[PDB]
Each structure stands twice: as structure tokens, then as C-alpha cells.
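For reference, the structure is listed below as C-alpha cells.
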Number of protein chains: 2
Amino acid sequence: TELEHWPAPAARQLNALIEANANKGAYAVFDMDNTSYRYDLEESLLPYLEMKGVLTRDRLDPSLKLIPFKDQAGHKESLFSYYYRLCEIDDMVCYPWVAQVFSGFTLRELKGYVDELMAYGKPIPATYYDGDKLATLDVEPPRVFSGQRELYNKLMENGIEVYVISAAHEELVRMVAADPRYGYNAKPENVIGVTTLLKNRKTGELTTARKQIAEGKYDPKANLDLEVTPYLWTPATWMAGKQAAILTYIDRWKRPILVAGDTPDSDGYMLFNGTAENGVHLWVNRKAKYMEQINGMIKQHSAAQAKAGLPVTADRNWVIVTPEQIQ
Amino acid sequence: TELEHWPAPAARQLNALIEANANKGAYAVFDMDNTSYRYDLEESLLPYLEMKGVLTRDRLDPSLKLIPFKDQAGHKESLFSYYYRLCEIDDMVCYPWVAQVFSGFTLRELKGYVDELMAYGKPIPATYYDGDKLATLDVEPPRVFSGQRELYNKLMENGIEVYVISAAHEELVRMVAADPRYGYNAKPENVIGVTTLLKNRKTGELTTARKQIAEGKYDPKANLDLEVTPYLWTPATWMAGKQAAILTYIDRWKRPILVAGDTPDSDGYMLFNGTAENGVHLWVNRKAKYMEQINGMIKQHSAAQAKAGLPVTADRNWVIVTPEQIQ
Ligand SMILES: [Cl-]
Ligand SMILES: [Cl-]
Ligand SMILES: [Mg+2]
Ligand SMILES: [Mg+2]
């Protein structure tokens, strides 16, 4: 497997990293959304199911009705629009909510919709408030990066285990990352995302994949008909929770030799505190105001590592690509 | 302030650390329940509130009824019983639940109950299911540890900042650790705990203390008539979340020179991954099973640090005390 869809000097650094760390029990960690594929799964699945009439404001779990809807002018606010208004309160409100909003569905159902969104091939209209003006924007469905496909498999082929630490629902991510048809071939147990309690409709037993994996009795098939509930399981895999997730589910002391991300605040803990001393920081640059923010982070952390008497590793081994360079 | 309620060899080790780290920008982290005082706030407050009529299954948020209550022909399941039953599903179910259970009150009311509980001073009767049979037990309210009251102050007096990182509700913990009538004298902003969205009933505004502190304007009094809701803010401060909280709210690179704990799974991440190399692991031993569980972990982590090419720090500077010895 060749790093064919990669700028040549990135394919260079990455091949060197892989030769240096083949077959040594090393591991690598990837963000999913806008890192391993272009665009975002939850952000397109929400409006896509609203538009099918599958998700509607009145099916919404009452624990998620945090603030009043804004129905000014005989227009009924969409769930998409509401998500944005929560994001204005805070990331910490809106990050869980946009995983929880898919409550009430069985995994089997959600998998069918995920596959429909992946095969869709066309933008999805949504609405939202820009101040008080009702507005329009089109949301793209996920688009698998070919280069990431290549890198995931080439890491696994060289005995470097591959994990996904994503801020989106673990089970939604797993339906992309662990399904052979998308070309990642992640092991399902190595997908780490936001978790909520899964409920048995007949028995009312509550479980989660994380629970079953730690107990060594994980089989993704038997969770198919369980319902996604919104009750949150921790650690929550964003911000420092990404680093928490590495400690809890991967290794307490061995660091990843590669960490891939695209959102500065949310991926920045696993990137700066997580990556091994000589590991690669894989960055996908998709928003020039994020490029400048990450560069500001590299500077400031470099300086703060030094001032605390630590080797300066924050500026080491960046591999920076744009979405178009790996598409 | 003098370290008088300590065994002398511990007080020597602590005084020596305080002297080596005086006015150097150092800080210390303390668990609260069963570390800073004896017994547990939430576990005594919840059944206190039940035997007073304040907190009942009716005024229980519908988002927190995850399973059916188990009523036997003549007796109604208490909230303490249901709580034990959720612990048997997973700590990751019962840990947030027993914080969220205090929802639907204002911080003013709760500050009332806490000060009451702290003054109550006597054992509270509570009931649960031992297997399938109904059982009774005596739950004790917190008793402030004089030793810890002294250590906190001696640390502040030598310009060693003091933080509290608890798996109990941040606002509950604040009401004891920051309120000077208990003698800890912790800065309100330096108390970190499990956080839920606080609601302005008037306006519908949603905030949390962590938000206000991160934004640079925090006044505890401004919050007293906000309603505690159940909606969970992260990172959740238990297990690897405690280490996540150090990164997020304290410092990304500087490590505490003192970490204090009493629960091997919940406190282990900040104890082993957090504590500075030349820091003190301060351990309150309140259960025989926990003392050997932490000794087991110390060995395991020592070996795993060496294997990973790290300096072995896990077995270093253990200050071990019983509740009795610091009471
Ligand atoms: Cl993210
Ligand atoms: Cl704890
Ligand atoms: Mg991303
Ligand atoms: Mg404790």
C-alpha cells in the first residue's frame, strides 16, 4: 500500500516515520471529521434526517430541550438552527448535544441512514439564524480522503495500530471507520468517540461498547437493535478528553507516534500533550483562520515546554496538507 | 500554620516539600471526599435530603430515571437504593447521576442543606438492596480533617497554589472548600468538580462557573439564585478526567508537586500521570482493600514507566495516612 495521494514531501516524512516504527507495538491516533474524511458526519446527518422527516422537533428527547426554540415570524426553527444557537452558548453545550440528538434510533436504523448520507453525492440544504435573519447554507456529506485511506492501511500493514479519537458519536463514527466498504478497515474496538448509554428495549439493560470492550465481550452485531439514549458516558472525547481517552483506552505511558487533527481547540490536547517526542503531528488545513491559530499554538507551547524544563517537541514533525492535496 | 494533626514522619516529608517549593509558582491538587474530610458529601447529603422530604422520586428529573424503580410489595425504593443499583451497571453511570440528582434547586437552597448536613454531625439511616433483600446502613456526614485544614493553609502561606479536583458536584464542593467557616480557605475559582449547566429562571440564560472563570469574570455570589440543571459539562472530573481537568484548567505543562487521593480508580490518573517527578503522592487510607489496590497499581505503573523509557516516578514520595491520624 503506497502513499500515492499525498504531496511528495509529506509522503516522504510519513514513509520515514513508518520505517522507523514498524512492528514495535507503536500506535497512531486520528480525528475522524475533516481529518480522515472531508466534511463532517453529524453536521450533515442532522439536517439530512430533518429533511427526510425522520428527525423532527417533537421526537427530540426532552433532556435536550435546553433553551426555547426561536419561532419568530411563523417559521419553525430547525434542529440544525438550534444546534448553532447552542454552539453560541458554548462548545461544551453543543459538542454533546449534536451526538445526543440522534437518541431514539436503533443502531441498525442509524447505520442505514449513515450509508444513505455517504452515498448521497449532493449538498443538503439547511437553515439557521445569522443574528435575526433566517439564512441558507448547503452542507456537504462526508467525502473519504484517499490519502487517509492509504495511510490507515499502510500503518496497519506495518504493525502500527490505528485508533480513532473523534468528538462525534462513537457508534456513528464506527459505521464509517470500521465498515470495509469505505476503505479504512479500522478495527471496531479501536474506534473511540462520544458514548451514550445503549438501551435494550425488551429487557431495559443499559450498556455501551466501551463497557463491553473493557470486559472483553465485545461483538458489534449484538448491539444492532439497541436504542441510542442520550445519557452521557465519560470521558468525552474532545479537548483534553482526547488525551483522557488515550490514557483510559490505549496506554497510560506509551505515546502515539502519530496524531492527526484539523480543529485547533478540539484536537490540540492530543496533538500537543499526546504525540510522542519524535512522533508526527499530522495536520489537515481546511480553514486559514485555523492555520494561524495552530501556528500560534505551536509557538506558545514550544515556549511553555522550554519554560517548564521539557524538551521542545511542540514544533516537531508537522505534516501539513490541505483537503485537496489528499482528496 | 503548623502541621500538628499529622504523624511526625509525614509532617516532616510534607514540610520539606513545602520548603523546597515555596514561592516558585508551584501548585497542589487534592481530592475532596474522604481525602480532605472524612466520608462523602453527596452520599450523606442525598439520603439526608430524602429523610427531610426535600428530595423525592417525584421531584426527580425525568432525564435521570434510567431504569425502573424496584418496589417490593410493602416498601418504596429510596433514592440511595436506586443509586447503588446504578453503580452495579457501571461507575460511569452512577458517578454523574449522583451529582445530577441535586438538580432543580438553586445554589442558595443547596448551600443551605450543605451547611445543615455539615452541622447535623450525626449518622443518617439509609436503605438499599443487598442482592434482592432490603438492607439498612448508617451513612456519616463529612467531618473536616484538621490535618488537611492545616496542610491547605500552610501551602497557601508559602505561595503554593491549592486546587481541589473532585468527582462530586463542583458547586457542592465549593460550598465547603471555599467557605471560610470550614477553615480550608481555598479560592472559589480553584475548586474544580463535576459541572452541570446553571439556569437563570428569569431569562433562560445558561452558564457554569467554569465558563465564567475561563472568560475572566467570576463572582460566586452572582450565581446563588441560578438553578442547577442536570446537563453535563466536561471534562468530567473522575478517573482520567481528573488529569484532563489539570490540563484544561490549571496548566498544560507544569505538574503539581502534591497530589492527594483515597480512591484507587478515580484518583489513580492524577496520582500517577499528574504528580510532578519530585512531587508527593499523598494517600488517605480508609479501606483495607484500597490500600492493597493502590500498592498493586504503584508496582504496575513503576514497571510500565521503565518499559516505556520513562524515569520511574510512580513509587516515589508516598505519604500514607489513616483518617484517624489526621482527624
Ligand atoms: Cl474534534
Ligand atoms: Cl473521586
Ligand atoms: Mg475534526
Ligand atoms: Mg475521595
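Residue numbering for chain B follows Swiss-Prot; the residues present correspond to positions 23-349, in that order.
Method of determination (from the header): X-ray crystallography, 2.4 Å.
Any Cβ shown, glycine's included, is placed from N, Cα and C.
As recorded in Swiss-Prot, the features of this protein are as follows:
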- B:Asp53 to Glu: Loss of activity (MUTAGEN)
- B:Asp53: active site, nucleophile (ACT_SITE)
- B:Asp53, B:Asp55, B:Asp284: Mg(2+) binding site (BINDING)
- B:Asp55 to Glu: Loss of activity (MUTAGEN)
- B:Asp55: active site, proton donor (ACT_SITE)
- B:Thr57 to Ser: Retains low activity with phosphorylcholine and pNPP as substrates. Still activated by Mg(2+), Zn(2+) or Cu(2+). Slight decrease in inhibition by tetramethylammonium chloride (MUTAGEN)
- B:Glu64 to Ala: Shows half of the catalytic efficiency with pNPP as substrate. Increases specific activity with phosphorylcholine, but shows a 2-fold decrease in catalytic efficiency. Decreases inhibition by high concentrations of phosphorylcholine. 3-fold decrease in inhibition by tetramethylammonium chloride (MUTAGEN)
- B:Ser188 to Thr: Strong decrease in activity with phosphorylcholine and pNPP as substrates. Still activated by Mg(2+), Zn(2+) or Cu(2+). Slight decrease in inhibition by tetramethylammonium chloride (MUTAGEN)
- B:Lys264 to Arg: Almost no change in activity. Slight decrease in inhibition by tetramethylammonium chloride (MUTAGEN)
- B:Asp284 to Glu: Strong decrease in activity with phosphorylcholine and pNPP as substrates. Still activated by Mg(2+), Zn(2+) or Cu(2+). Slight decrease in inhibition by tetramethylammonium chloride (MUTAGEN)
- B:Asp287 to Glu: Retains 65-70% of activity (MUTAGEN)
- B:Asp289 to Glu: Retains 3% of activity. Still activated by Mg(2+), Zn(2+) or Cu(2+). Slight decrease in inhibition by tetramethylammonium chloride (MUTAGEN)
Per the 10 Å Cα distance test against B:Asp55 (mutagenesis position), the mutagenesis positions B:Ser188, B:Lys264, B:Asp284, B:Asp287 reduce to B:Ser188, B:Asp284
Cβ under 6 Å from ligand 4: qualifying mutagenesis positions of B:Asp53, B:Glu64, B:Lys264, B:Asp284, B:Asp287
B:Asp53, B:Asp284
Rounded to the nearest Å, what's the C-alpha distance separating B:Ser188 (mutagenesis position) and B:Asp53 (mutagenesis position)? Just drop the number here, would you?
5
Mutagenesis positions clustered about B:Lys264 (mutagenesis position) [Cα within 10 Å; pool: B:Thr57, B:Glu64, B:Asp284, B:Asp287, B:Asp289]
B:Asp289
Which of B:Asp53, B:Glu64, B:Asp284, B:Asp289, all mutagenesis positions, has a Cβ with the fewest other Cβ atoms inside 10 Å
B:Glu64
Can you give me the same-chain residues 6 or more apart in sequence from B:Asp287 (mutagenesis position) with a CB-CB distance under 8 Å?
B:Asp113, B:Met261
Cα-to-Cα gap, B:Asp289 (mutagenesis position) vs B:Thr57 (mutagenesis position), nearest whole Å:
10
Between B:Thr57 (mutagenesis position) and B:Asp284 (mutagenesis position), how many Å separate their Cα atoms?
6
Counting other Cβ atoms within 10 Å of each Cβ, which of the mutagenesis positions B:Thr57, B:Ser188 scores lowest?
B:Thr57
Round to a whole number and give the Cα-to-Cα distance in Å for the pair B:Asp284 (mutagenesis position) and B:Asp53 (mutagenesis position).
8
